[PDB]
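The next block holds one structure in the form of structure tokens; read it before the comments.
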Amino acid sequence: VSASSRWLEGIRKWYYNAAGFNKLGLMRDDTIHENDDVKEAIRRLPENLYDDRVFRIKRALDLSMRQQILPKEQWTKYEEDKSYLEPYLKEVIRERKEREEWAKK
Amino acid sequence: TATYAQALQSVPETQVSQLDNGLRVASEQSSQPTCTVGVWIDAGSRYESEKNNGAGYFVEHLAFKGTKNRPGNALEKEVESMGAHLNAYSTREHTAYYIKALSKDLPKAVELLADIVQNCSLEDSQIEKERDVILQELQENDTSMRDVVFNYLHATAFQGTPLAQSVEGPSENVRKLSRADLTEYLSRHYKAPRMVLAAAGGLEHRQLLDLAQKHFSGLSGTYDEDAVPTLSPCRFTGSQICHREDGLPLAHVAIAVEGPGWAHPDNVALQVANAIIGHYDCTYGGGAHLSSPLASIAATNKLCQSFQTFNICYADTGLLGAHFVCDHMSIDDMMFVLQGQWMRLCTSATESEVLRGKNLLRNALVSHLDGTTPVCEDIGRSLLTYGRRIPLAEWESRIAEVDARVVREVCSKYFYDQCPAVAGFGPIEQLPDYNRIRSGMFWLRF
Amino acid sequence: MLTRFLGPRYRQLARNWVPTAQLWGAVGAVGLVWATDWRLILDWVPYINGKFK
Amino acid sequence: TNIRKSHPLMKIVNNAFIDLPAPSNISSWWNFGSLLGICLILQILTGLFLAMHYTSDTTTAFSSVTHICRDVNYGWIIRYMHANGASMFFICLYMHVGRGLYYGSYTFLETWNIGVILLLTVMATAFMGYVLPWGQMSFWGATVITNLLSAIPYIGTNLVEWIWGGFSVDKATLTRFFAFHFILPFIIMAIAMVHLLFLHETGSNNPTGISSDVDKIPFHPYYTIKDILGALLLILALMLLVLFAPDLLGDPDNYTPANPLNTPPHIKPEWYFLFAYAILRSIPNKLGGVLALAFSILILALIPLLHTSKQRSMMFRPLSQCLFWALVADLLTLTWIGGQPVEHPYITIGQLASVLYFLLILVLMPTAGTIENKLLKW
Amino acid sequence: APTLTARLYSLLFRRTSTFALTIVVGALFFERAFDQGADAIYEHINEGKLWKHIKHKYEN
Amino acid sequence: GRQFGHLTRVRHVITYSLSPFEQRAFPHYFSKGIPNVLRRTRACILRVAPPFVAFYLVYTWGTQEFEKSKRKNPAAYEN
Ligand code: HEM
Ligand code: HEM
Ligand SMILES: CCCCCC[C@H]1C(=O)O[C@H](C)[C@H](NC(=O)c2cccc(NC=O)c2O)C(=O)O[C@@H](C)[C@@H]1OC(=O)C(C)C
């Protein structure tokens, strides 16, 4: 814990707000590029997460079309941003790499 | 810690003895309380002719039906009461009759074999009864698509030769064979220098020799004048037989290339490559993750229900290939994939997959030789084919020799740009044209 | 990040297709030569001199 | 049963713009695909009507065009729509590629790549196009350019004279170019369909780079009418030029016939090659200049190999968003320099803009991407 | 002593590499020898050429 | 190609919509329109505008120095 760690956190909170997806109600993970690994992790989500992710992205695509955004008090507050897809994505990558590694010998 | 290498050394040597008959007498002693004895005859259907085909098969059906000293029941009753198991089989090249029995019952075990092999009654009333059972066996066999397609592979690959024939024969022979046809095939083929008394378990080789000399003496007290049972080599034919039948739910295909035959050292390496491709079945656990690329692709994309590579051997020739079973819309993919694998190996076998193949084969071998029966059968049969018994160690040395280069060289020798013998049965509309299958036996990149 | 293809097997795969890749360049060189009637290279081939005395 | 779905022909048409599911989400930056289509046909269409009056032959070349403009009933609007449509075809081509990078569309390899093939071909076409009237710009434009292949080691000379039909630009060169300018747009039109074929395999990307499968709308109503309005806008612009400012984007000196003796100290290719022009001469090398000119366009096919970001669109990427505009303005710079004489300020600044271009696309944007990843904790 | 065609297959036709190499190597020599023999056949049946006409004008 | 019905999986979302003949095509065109384009312009000035003024500054200074390089050239040549 540092005075400057809050600075890095501050630069991050800064970028987050700048990046802007939160105004559309998205979560960081709702905006990842879909690739094989990402597709597989999307597959592994439990019903509720998957359903929630669908509703989110629908809400954004909808906003994006009207070119609006959500009232400020409903934006995704950084730090309340749940990294719901990382653990799966991370696990999918691990197993791919194990394969990749087996293919060398 | 007793090593694998070392373990192979511990397996006791198979003892071989020749009578004055020329009857070879061989055994492999172990500590077991049970055993397996029987006679392996160098007699099949490749030895038969257009007109006595099914004779060996017809004899087998009679072999346990009664002898001179033991008519009808007798045999069964002796075997059954001593709690033993009497069995037999016949292929295109060999015939065997073995008894599983309490090892303390080696004396009568052998006695019974002799009688069976020598004094087979062949009561005419039995021959008639058996005629109708074998006919039935044929209606039955007609429903095993697998049995069918393998007969067709043989029928087409070796077209015009004896090897092209089936073991059971065509119906008319079964309908037409006579006692005279039988006894003459018997005397023609059941001669000592072509028989091998084999055994495995709790016996001592001397005891076996004694018996063999007691119950087998006097079989070739007459070495034949000019009856020269010599096998003419059999032509192979790049050809194709398709038995279309859209009423069957799944298709069987069997594709092969000409193999070298029992004695060629190339077998070991071919078996390794075969192990690499392996086999598959829809009840295998572990699908996507299988080492065999064919198997893994077949499992993930549902290309089939089952496949299996194989290497059939006969004298100086053999069928080498794969057989699969699948849905009517997958025959093309299965073939593609099967063939692409064959080529990959001819031109790109990598090192580790070959280790796996070698290990598989070692496992197979050792695992297969487990128990009196499997061993006994290997003794008897090997004496017929290799003239000797190839000690585990030797196979281990043969396998070790093999590595990627040997695989590519050996695979290319038999598969590369070679003419296949294709056999099809079932809903085969999508089975690729022979030209197309032929083209799949080479790569334009290489 | 082509590190996925760095290992013993790849090294063996690479080596197996060396003769092929080689002979396949022989086909292309000669092929380019023959097609453009390469004055430079051809002069060297014993026969094929349709530009001598 | 609905014949609109089972008839071998309609299928295609149903799949093209009726039932095809599209993002409820796309915006105006997606119109330039129809506009390019429209451009392509209108170009093919006026282009053809000019061919029923044009000639070739160096003697009559210039004469025929004027014949059309003055004598041919309405030949003028046709001629000017053709020449102005040509510029519009570049504005859109430019905008299209723009939309593409910003939004990450290039992740559809085959589609993007066919589009690069579509770029070079319409460039190659429009080049031959302006040689036709046989004006001053046409002659040396046709000379300054073509020559470049003479920078190719060992065989450069041979090729440039082979494409010429002589030892300079004349007889053999005008007829050649006309014929090629005639067959190319048809070939392009084919390639376009393959471009579009590969596009239907994934459907369209959108302003968020997320994935609209969760919210698709039918092309029926929606994008057909939003394409019509759009096309009307493209007509407004094309007509504004033709009917109010016909030569605003046209070099006044392609008037006055050719002359292998002259060369009017100025000369630049049509506006749409200025950025490229600037690059080439911003290098003191025959080989390097042309080598750099090639890379200037062939780098698009490199972009996907330098996608570094974990997000697809730049919609949520301020850092890259900045480097994107820096790229655009910098291209606007190259365009401006290209338009100026090779003298004092103009040299060094156009030399800087070149380096910037390549350093921005090759180092800056790819790094901006990675930093954003790191900032987000990705 | 096998066969010409046999030996030919093993050393050059088996691999699509050598197979193709053989034909590009075989086309070069064929274009040359076929153009010789052909033109020769074309001349032999003619002789009102500009070939035998030259002997007369080495001067100017 | 991909058709509706085979796109993707959607759980529990209701979507209410209204007939075009029942609503306005330009709800609050100006009332809500202008404020929003201000909002979108604001939201993006800082990433779009800067590179353009940079070009703008370099363009005016660039031509300036181009004239003042030659025209201004003489200057002095005194002897
Ligand atoms: C003959 C000129 C071209 C024509 C007629 C053409 C036509 C189209 C059409 C109709 C679309 C779908 C509508 C749209 O997204 O706007 C499209 C999208 C696309 N084109 Fe082209 N285009 C051409 C040149 C290009 C160029 C120059 C590129 C890039 C080198 C390109 C790569 C793409 C890509 C990647 C997309 C996907 C856009 C997205 O999904 O957002 N094509 N094009
Ligand atoms: C195959 C349909 C086309 C035909 C038949 C055609 C034919 C012609 C003819 C005969 C001319 C000389 C008359 C004149 O200059 O006005 C010309 C000029 C030109 N067309 Fe095409 N062309 C066609 C497609 C294109 C395309 C695809 C482009 C590229 C946008 C294009 C751009 C040009 C250009 C740049 C010129 C010369 C510029 C100018 O008029 O000053 N045309 N065309
Ligand atoms: C002849 C006219 C019938 C149309 C069939 C051919 C034309 C065709 O295929 O039509 C559809 C309309 C095709 N896609 C789009 O327009 C399109 C796709 C996503 C979004 C938008 N707009 C706004 O979000 C679009 O506008 C498109 O616009 O491609 C043109 C280049 C093609 O044109 C061509 O091929 C040429 C080769 C003919």
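Numbers in chain D track Swiss-Prot; the residues on display, in order, are 2-379.
Header says: X-ray crystallography, 2.6 Å.
The backbone N, Cα and C atoms fix where each Cβ goes, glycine too.
Straight from Swiss-Prot, the features:
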type    : residues          : note
BINDING : D:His83, D:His182 : heme b b562 binding site
BINDING : D:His97, D:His196 : heme b b566 binding site
BINDING : D:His201          : ubiquinone binding site
VARIANT : D:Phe90 to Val    : In strain: 65, 66 and D
What subset of the recorded positions D:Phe90, D:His97, D:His196, D:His201 has a Cβ positioned less than 8 Å from a Cβ of chain F?
D:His201
Tell me, how many other CB atoms lie within 10 A of the CB of D:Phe90 (variant position), whichever protein chain they belong to?
22
Rounded Cα-Cα span from the residue listed as 'ubiquinone binding site' to D:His83 (heme b b562 binding site), Å:
31
Listed recorded positions: D:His83, D:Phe90, D:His97, D:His196, D:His201. Which have a CB under 6 angstroms from an atom of ligand 3?
none
Cα distance (Å, whole number) from D:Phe90 (variant position) to D:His196 (heme b b566 binding site):
17
Of the recorded positions D:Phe90, D:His182, D:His201, which one sits closest to D:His97 (heme b b566 binding site) when you measure Cα to Cα?
D:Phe90
Whole-number Å distance between the CA of D:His182 (heme b b562 binding site) and the CA of D:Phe90 (variant position)?
15
For the recorded positions D:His83, D:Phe90, D:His97, D:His182, D:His196, D:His201, which residues place their CB under 6 A from an atom of ligand 2?
D:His83, D:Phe90, D:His182
Which of these binding-site residues has the least crowded Cβ, counting other Cβ atoms within 10 Å: D:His83, D:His97, D:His182, D:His196, D:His201?
D:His201
Filter the recorded positions D:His83, D:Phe90, D:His97, D:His201 down to those with CB closer than 6 A to an atom of ligand 1; keep them in sequence order.
D:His97
Given the residue listed as 'ubiquinone binding site' and D:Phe90 (variant position), what distance in Å do their CA atoms have, once rounded to a whole number?
23
